[PDB]
2 protein chains.
Amino acid sequence: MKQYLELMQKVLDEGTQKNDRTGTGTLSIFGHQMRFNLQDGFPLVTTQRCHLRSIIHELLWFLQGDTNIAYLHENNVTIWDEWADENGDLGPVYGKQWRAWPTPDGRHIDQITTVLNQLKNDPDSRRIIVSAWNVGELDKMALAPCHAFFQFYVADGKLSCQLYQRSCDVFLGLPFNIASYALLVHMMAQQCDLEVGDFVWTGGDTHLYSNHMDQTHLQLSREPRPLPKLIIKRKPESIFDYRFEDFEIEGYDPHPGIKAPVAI
Amino acid sequence: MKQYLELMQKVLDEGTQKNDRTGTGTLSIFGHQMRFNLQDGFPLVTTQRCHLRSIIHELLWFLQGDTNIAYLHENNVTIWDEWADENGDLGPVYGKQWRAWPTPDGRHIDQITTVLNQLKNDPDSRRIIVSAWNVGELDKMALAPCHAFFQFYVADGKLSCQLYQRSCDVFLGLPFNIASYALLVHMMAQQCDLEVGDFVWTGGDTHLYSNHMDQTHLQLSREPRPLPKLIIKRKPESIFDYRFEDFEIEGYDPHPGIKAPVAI
Ligand SMILES: O=c1ccn([C@H]2C[C@H](O)[C@@H](COP(=O)(O)O)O2)c(=O)[nH]1
Ligand SMILES: O=c1ccn([C@H]2C[C@H](O)[C@@H](COP(=O)(O)O)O2)c(=O)[nH]1
């Protein structure tokens with residue numbers, strides 16, 4: 001995508017050498033923002049083939065408030081294997097904070113339902129927020145939330161959403177983080193009878209790993225193709241009733257996939 | 001300031017009519033980001049006189065973990081009077097979340113000290129974050145945090161900071177939110193022996209109230225003056241030991257102040 005490739009070029013031209021936790025260096029910039037008008041089409045990177053299958057199951061899993069990978073395994077989705085323990089537990093990550101944020105007084109807060117209530121009853125609210133940054137449970141999580149905080153907004157019958165991502169691997173992580181939240185905006189809007197608006201991506205430490213230089217130059221030489229269109233085949237009774245097969249992406253014609261290896 | 005006036009013009013040209021909770025309409029945009037190189041000077045609006053006295057005491061108060069306005073009153077700072085109850089309590093707002101985020105297991109998390117520890121021991125960390133968005137305590141707060149979440153970043157000996165502000169009154173709130181966090185970046189950097197870098201402001205619902213149109217046009221006709229320089233007179237033993245008199249702003253020559261009335 002145009003916005004995506006411009007970011008890639010910006011990290012190359014303006015990034016500072018910065019080390020990560022494993023010791024692999026990165027080229028990093030701090031603070032960036034991109035906007036995607038969802039009416040122009042589904043924001044799925046075309047300059048390299050992205051497989052949506054995993055994204056969709058992962059999102060459905062988050063909505064379930066599930067933090068054990070069993071559901072992912074029944075569908076042979078292995079993207080969280082790296083972090084799970086022998087029982088397949090990840091600790092109180094995303095889904096748990098979204099659906100059951102624990103309070104000091106013994107309650108569990110359903111932020112997803114809270115957000116739906118606000119979108120239907122008080123759409124002008126400037127506090128329609130979901131946060132996975134639960135300070136008191138950070139130590140128990142396999143990993144600290146990257147996509148930590150997001151806010152919804154309604155104006156003229158259009159649902160917009162801004163995500164704050166504290167850390168971002170532009171090559172390997174970003175394509176998937178964008179498609180994931182754009183998808184959630186489409187589900188949310190369908191359930192609230194609103195049109196889709198903008199998905200605003202805001203990043204903190206936005207970077208490219210130094211061992212991904214050839215892959216980046218290769219993708220930077222490719223030309224963006226038309227964006228696909230997302231179609232939701234049915235309208236479930238609630239946000240927790242979607243199923244994998246309800247979604248179809250039409251018109252997605254990507255350039256070949258590029259492999260990016262990681263150090264251990 | 002240039003970035004500030006450009007935002008003001010953008011809300012006028014691109015904002016959508018949106019109602020707020022009191023019923024006063026606003027012109028609103030969603031998602032905006034500005035960057036301030038703190039080495040270029042202290043980001044205090046010059047196209048209208050801003051009084052830093054209140055900003056400074058409020059910040060010192062936040063750092064104390066104090067949520068009762070008594071300290072503000074001893075210094076005749078009344079900016080929180082509107083929200084306090086008869087005892088002068090605001091509930092678990094900013095200072096309490098910053099210094100004593102309560103966990104379900106009975107602990108109180110000092111996010112400010114946590115952040116200092118990381119800046120000194122693990123400066124490359126991509127998780128140096130402070131959040132006031134404590135979902136479990138929102139109902140008890142006089143008001144939901146506007147400046148909800150911020151992240152620090154170190155690269156080449158420079159301390160940068162990005163604030164996520166969910167809601168923003170460009171005329172009345174913004175000048176003060178910027179100066180407040182820029183000040184905190186200077187204190188933080190002094191305590192960690194780092195140079196100051198960039199303060200990145202990211203906003204959610206960014207707006208101007210409709211009864212502030214004349215004031216906005218008046219400020220938009222003024223020319224930005226040189227930015228002042230902040231000087232910190234001494235180096236306290238810790239981040240909790242600053243005092244009002246440690247700060248001096250030099251070279252601040254603002255245009256006259258503009259009053260903006262609010263509906264009740
Ligand atoms: O959804 C995700 C999850 C992780 N990352 C990246 C950012 C980093 O390169 C790494 C996490 O490192 P820490 O940031 O946490 O340290 O993975 C993403 O880009 N997106
Ligand atoms: O630090 C602050 C605190 C409040 N506001 C503004 C944003 C809104 O105009 C109002 C809060 O309204 P709600 O957003 O909460 O609804 O005050 C700021 O700009 N800055």
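Recorded method is X-ray crystallography, 2.2 Å.
Using the three backbone atoms N, Cα and C, a Cβ is placed for every residue, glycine included.
Positions annotated as dUMP binding site by Swiss-Prot, on the basis of experimental evidence: B:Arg21, B:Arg126, B:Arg127, B:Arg166, B:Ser167, B:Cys168, B:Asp169, B:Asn177, B:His207, B:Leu208, B:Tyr209. B:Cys50 to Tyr appears in Swiss-Prot as a published mutagenesis result, with the remark: Shows 0.2% of wild-type catalytic activity, but substrate affinity is not affected. Under the heading (6R)-5,10-methylene-5,6,7,8-tetrahydrofolate binding site, Swiss-Prot lists B:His51, B:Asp169, B:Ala263. Swiss-Prot gives this note for the published mutagenesis B:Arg126 to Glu: Shows 2000-fold decrease in catalytic activity and 600-fold decrease in affinity for dUMP. The annotation active site, nucleophile is assigned in Swiss-Prot to B:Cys146. In Swiss-Prot, the entry for mutagenesis B:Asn177 to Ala states: Shows 200-fold decrease in catalytic activity, 20-fold decrease in affinity for dUMP, and 10-fold decrease in affinity for mTHF. The structure shown retains the original residue.
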Cβ-based isolation winner (fewest other Cβ atoms within 10 Å) among the recorded positions B:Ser167, B:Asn177: B:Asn177
Nonlocal residues around B:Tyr209 (dUMP binding site), in sequence order (Cβ under 8 Å, 6 or more apart): B:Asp20, B:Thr24, B:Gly25, B:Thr26, B:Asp169, B:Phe171, B:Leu172, B:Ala260, B:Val262, B:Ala263
Candidate with sparsest Cβ neighbourhood (10 Å radius) among B:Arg126, B:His207, the listed recorded positions: B:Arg126
Of all listed recorded positions, namely B:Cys50, B:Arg127, B:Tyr209, B:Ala263, those lying near chain A with CB under 8 A: B:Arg127
Which of B:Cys50, B:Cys146, B:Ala263, all recorded positions, has a Cβ with the fewest other Cβ atoms inside 10 Å: B:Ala263
Cα distance (Å, whole number) from the residue listed as 'active site, nucleophile' to B:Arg126 (mutagenesis position): 23
Among B:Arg21, B:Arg127, which are binding-site residues, the residue with the most C-beta atoms within 10 angstroms of its C-beta: B:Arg127
Recorded positions close to ligand 2 - of B:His51, B:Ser167, B:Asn177, only those whose C-beta is under 6 Å away: B:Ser167, B:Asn177
Cα-Cα distance linking B:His51 ((6R)-5,10-methylene-5,6,7,8-tetrahydrofolate binding site) and B:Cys146 (active site, nucleophile), given in Å to the nearest integer: 20
Assigned conformation of B:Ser167 (dUMP binding site) - DSSP reduced to three states: strand
Spatial neighbour of B:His51 ((6R)-5,10-methylene-5,6,7,8-tetrahydrofolate binding site) that is closest, considering only the recorded positions B:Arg21, B:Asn177, B:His207 and their CA atoms: B:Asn177
Farthest-apart CA atoms of B:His51, B:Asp169, B:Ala263, residues recorded for (6R)-5,10-methylene-5,6,7,8-tetrahydrofolate, distance in Å: 22
Local backbone state of B:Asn177 (mutagenesis position), from DSSP in three classes: helix
Euclidean distance between Cα atoms of B:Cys50 (mutagenesis position) and B:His207 (dUMP binding site), Å: 19
DSSP three-state assignment for B:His207 (dUMP binding site): strand
Rounded distance in angstrom between the Cα atoms of B:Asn177 (mutagenesis position) and B:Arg21 (dUMP binding site): 21
